[PDB]
Amino acid sequence: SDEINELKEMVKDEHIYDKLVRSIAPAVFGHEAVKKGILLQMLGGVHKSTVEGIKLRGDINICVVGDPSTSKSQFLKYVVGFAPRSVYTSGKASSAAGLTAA
Amino acid sequence: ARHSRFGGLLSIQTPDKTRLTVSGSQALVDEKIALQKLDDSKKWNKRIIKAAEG
Amino acid sequence: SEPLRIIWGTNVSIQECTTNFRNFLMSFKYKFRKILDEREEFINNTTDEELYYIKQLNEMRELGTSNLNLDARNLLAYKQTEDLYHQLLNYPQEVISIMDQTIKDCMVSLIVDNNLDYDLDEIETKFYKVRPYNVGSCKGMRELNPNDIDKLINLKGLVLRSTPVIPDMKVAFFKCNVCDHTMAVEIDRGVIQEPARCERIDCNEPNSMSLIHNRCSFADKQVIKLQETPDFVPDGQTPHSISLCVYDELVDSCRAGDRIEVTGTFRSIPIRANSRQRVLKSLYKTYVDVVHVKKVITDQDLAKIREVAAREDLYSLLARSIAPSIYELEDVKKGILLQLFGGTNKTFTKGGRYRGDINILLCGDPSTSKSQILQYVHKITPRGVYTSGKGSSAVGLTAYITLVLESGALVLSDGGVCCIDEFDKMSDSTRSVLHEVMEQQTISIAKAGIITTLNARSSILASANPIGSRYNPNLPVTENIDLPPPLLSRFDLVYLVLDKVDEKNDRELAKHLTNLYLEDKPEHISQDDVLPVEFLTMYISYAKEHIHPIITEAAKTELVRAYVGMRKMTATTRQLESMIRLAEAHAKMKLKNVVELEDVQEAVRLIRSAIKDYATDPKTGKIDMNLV
Amino acid sequence: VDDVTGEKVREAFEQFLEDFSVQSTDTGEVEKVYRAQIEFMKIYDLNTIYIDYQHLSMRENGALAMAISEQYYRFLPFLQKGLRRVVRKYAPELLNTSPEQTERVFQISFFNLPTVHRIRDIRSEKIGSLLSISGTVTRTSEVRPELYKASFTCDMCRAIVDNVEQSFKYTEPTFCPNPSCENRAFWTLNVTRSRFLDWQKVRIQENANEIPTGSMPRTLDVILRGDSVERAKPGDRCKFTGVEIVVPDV
DNA sequence: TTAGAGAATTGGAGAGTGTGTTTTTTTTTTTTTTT
DNA sequence: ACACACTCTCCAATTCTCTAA
Ligand SMILES: Nc1ncnc2c1ncn2[C@@H]1O[C@H](COP(=O)(O)OP(=O)(O)NP(=O)(O)O)[C@@H](O)[C@H]1O
Ligand SMILES: [Mg+2]
Ligand SMILES: [Zn+2]
Ligand SMILES: [Zn+2]
């Protein structure tokens, strides 16, 4: 009941969207655009298919490019530390078998 | 205290200078146990006799 | 008169060994050992008259602990045990057992004679064990011969790997199938003494008892793989290894890469030809059965440390003392000292953890003595590794699939310093592995059948020579160094060292190096006042454990100002964090609990000095050699 | 020969199940939660009962909880015998699983133990005690039927042997029970009369954030039975409780 | 009340018989021909 | 052919019973 009350209270707020964007990755200064992108990926779109039986992809893929000391790995560290279903992998120290199945 | 393969060996000498051999680490210190353990190895027991039914 | 107990094949009587060790244990006092030592002048009359082992036994009772150390030289000091010392080496299994049952009885005697409150049942329940050590000269692993079997031995070496704990049975449990009578049986010599018939009087039946596995009693066993130290290997050959069996208390003590000295009986056993039959082979297996392990505080130590920390010339004293025979290179020595102390480790509830470790790169001309400095750091550090660029693969440097996972250099070096030499020879493929480990201090792996992340709190000390192999003043500094920017950005300090000709410098250097050949085994050393390596190690270790500096508001203002100064003109955001970390390392070295303005300014000054910034053309990036 | 400790533990655990007698969450009224849980099981034809270790800790100065904790493997059959009588007393519909119906194999379960150990803390001194463990799952086996109680019939004569007990290896009778026949060979297992259990093997490894300096994670094999098979999933993090055992070279 | 002559029951000594045995990856360091 | 597991058989060691001094 108290969980429902708290959830209803924050659902009712006028400024909920801005607060949600502001609450992603608290330690990183600025870069609101990436934080907004991370939130939308975390929520995701709607999966669906047509009468023909073909499927339409319901989810979002993101890539971050940057020169050094730009703190770009902190976003990956936050995501893998927060999202319930997630895994962290380094492109150098991994194999096709270890990435898909072996 | 120490494990089952650490164990040394003990020799016990009687009067008339004859000697016996027993193993295990507690036998080194406890003669009562060594004397009891010595006889316990021996195979035979005399077989035995035995009143109500129905 | 009466029957006697004799160690098999010796005519040694157990009564004498028992009584002699009892007398030694209840009347030895430390002064005797000092009589055997070089001078009576050493003796502290107040302390050294005390009954050392009675004091130890009182502590064992009141701390609730079960094992007693014993260095064997004390058996030679007391007259009644001079022969017991030899008998210990020649007959360890019997003599050690005698010592155990002596100690337990003495502990009981103390509480019943001094009529103390402690539970007699508790002391009767416990096992007490002696652990002898410092037995004699160490023995080379290849020089153990078949005349050493079942005698005590001492070995030095390095630990490769440890198997998981194995359950070893000690008591068997039987239950009667028909009448449910039960018996507990003692295991000796590896053989279960199963009863012929059920022992209950009215159920005297054959084949009637049976074993119940999970109601037996077991004990822990583990096997450790020890490797020969390079000091002993024959000419033109590769090191060997020997296996150690270890039990109970000592089981999980030691990790891969540890360096130890041990003490134990050297044993041998047969092995079967096949698992079906009693047929044995003529060659026997050999191993070591350890009873003690050693790694290779007082108010006086604290007084010495606090008194040394009050000296005015402390920073220069410590720096010139890490590598005494190396001439000048003071800034390099200072930077290495601060790497030894390190920053502070930080962990938040959220927002992650921040590394305390410092990474250093030494770059410059040949013959400048870079590799000689890496030798000192490799021997000073408690844990660490030295390696070469052409000697290292990506797998070997981090971790190896073998289905089991195995450790590489950066993992063995955890919490220590990893020295890498000829850094400019390894390929871009191998160097790319270091990005993640340096930034995060973790190693992520995802390969067939294994996926995980491991911790690597490892400090890197690197050595390289520029492109063209001698520093070219017609190229800018970044082009001479030639590491790519994502990797060059990860070092806290980068040093340029240059082979500049100067008659003043050259006469001093020549006099210094030639003075080493005026003696056969030199006593000469570069400076009048340096600290011994042991005490210096004590200082650094204590300061790492007890001291944890914090940022002061004044330090915060100076750091912001200094960063904006270097930035406004290239300084990256990492220059700020490395400055914070260097300032923290400087604060520990003075045993302060706070970072102050002085520490921040020293951190800034050392960064500017290392990369020759004052001599750098601010626009072209070339260095004026005349200003060096 | 008979173990007095077992019978006393049995009929003490009986009294705990009867009269733990905690008061209501809202009021000072006795509620008797474990009897209510038995009634709930009767309503839904369940086969497992959950017990709180804190409730057992405060009972009868803690001696019962100590006996259960340190010697679980000795006392588990006596706990089963204790529970069977109470369920008979208050809910005899639960004793059975038309022709005749075989007996229900009840399962006792415990939770909220005082502390959780790591895989690295398993040591042979704790064999047969009650424990709780945590780790990440890395593999799981398919569900297999395990033979729990067996029944055999002779080939050379019309005779039957029943309720043979297995432990770790597949086990068969020692004699022909009819003295008119001596054949020991050619037994067959009656699949209708014998009884099986669900069995699943799973494999776990240490939590990554707990690994000590310079070390690598150890692993362990865990057994799941009854209504808890297929509950675990690869890559998830779990907490387990039970007893550690020792398995032979069959 | 002792003891000695005869009968019945059991143990295991030891002799015999049959038996079993030899014997597609996936990951990682290194040389070689191919674009 | 060489250690093992298992079966078969005979013989004497043992205790029990009856009789008379
Ligand atoms: N300042 C110095 N103090 C002591 N020895 C020095 C000094 N400068 C040079 N040397 C000696 O010169 C040699 C330097 O060898 P080394 O340590 O390999 O230098 P390096 O910087 O590693 N050169 P290189 O391996 O060619 O890049 C050693 O014999 C040193 O003892
Ligand atoms: Mg060199
Ligand atoms: Zn029995
Ligand atoms: Zn039959």
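So for chain C, numbering is Swiss-Prot's, and the shown residues are 174-469, 501-606, 614-780, 792-850, in order.
Recorded method for this deposit: electron microscopy, 3.5 Å.
From the backbone N, Cα and C atoms, a Cβ is placed for every residue, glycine too.
In Swiss-Prot this protein carries:
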type	residues	note
BINDING	C:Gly568, C:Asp569, C:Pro570, C:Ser571, C:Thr572, C:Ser573, C:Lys574, C:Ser575	ATP binding site
MUTAGEN	C:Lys574 to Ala	Loss of MCM2-7 complex helicase activity
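Features per Swiss-Prot, on structure.
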residue	record	Cβ neighbours (10 Å)
C:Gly568	ATP binding site	21
C:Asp569	ATP binding site	16
C:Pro570	ATP binding site	11
C:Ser571	ATP binding site	7
C:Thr572	ATP binding site	18
C:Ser573	ATP binding site	15
C:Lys574	mutagenesis position	21
C:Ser575	ATP binding site	14
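For ligand 1, the nearby binding-site residues are C:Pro570, C:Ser571, C:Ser575; that is, of C:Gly568, C:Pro570, C:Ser571, C:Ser575, these have a C-beta under 6 Å from one of its atoms.
Checked against ligand 2, the binding-site residues C:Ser571, C:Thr572, C:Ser573, C:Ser575 give C:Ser575 as the ones with a Cβ under 6 Å from it, listed in sequence order. Listed in chain order, the extra residues whose Cβ falls within 8 Å of the Cβ center of the ATP site residues C:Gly568, C:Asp569, C:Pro570, C:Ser571, C:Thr572, C:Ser573, C:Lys574, C:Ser575 are C:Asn676, C:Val708, C:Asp710. In the three-state DSSP scheme, C:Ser573 (ATP binding site) is classed as coil. A straight line from the CA of C:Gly568 (ATP binding site) to the CA of C:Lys574 (mutagenesis position) spans 9 Å. DSSP assigns C:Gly568 (ATP binding site) to a strand segment in the three-state reduction.
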